[PDB]
Amino acid sequence: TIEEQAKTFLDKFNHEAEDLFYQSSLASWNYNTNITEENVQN
């Protein structure tokens, strides 16, 4: 029972975490590709 809901929790976490980490990694790649203070803020 508790294992099932924990698995559901992890499944819910995975999809949102993927998108957010992709956004963060893309922003970091942009800041390392160019160099601007706007990219620092991003």
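In chain A, numbers come from Swiss-Prot; the residues present are 20-61, in order.
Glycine too: its Cβ is placed from the backbone N, Cα and C atoms.
Pulled from Swiss-Prot, these are the features on record:
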- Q24 to T: Increases slightly the interaction with RBD domain of SARS-CoV-2 spike protein (MUTAGEN)
- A25 to V: Increases slightly the interaction with RBD domain of SARS-CoV-2 spike protein (MUTAGEN)
- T27 to Y: Increases slightly the interaction with RBD domain of SARS-CoV-2 spike protein. In sACE2.v2.2; increases interaction with RBD domain of SARS-CoV-2 spike protein; when associated with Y-330 and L-386 (MUTAGEN)
- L29 to F: Increases slightly the interaction with RBD domain of SARS-CoV-2 spike protein (MUTAGEN)
- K31 to D: Abolishes interaction with SARS-CoV spike glycoprotein (MUTAGEN)
- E37 to A: No effect on interaction with SARS-CoV spike glycoprotein (MUTAGEN)
- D38 to A: No effect on interaction with SARS-CoV spike glycoprotein (MUTAGEN)
- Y41 to A: Strongly inhibits interaction with SARS-CoV spike glycoprotein (MUTAGEN)
Neighbour count (Cβ, 10 Å) for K31 (mutagenesis position): 10
Chain-internal residues, separated by at least six, CB under 8 A from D38 (mutagenesis position): none
Set of same-chain residues at least 6 away whose C-beta sits under 8 angstroms from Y41 (mutagenesis position): none
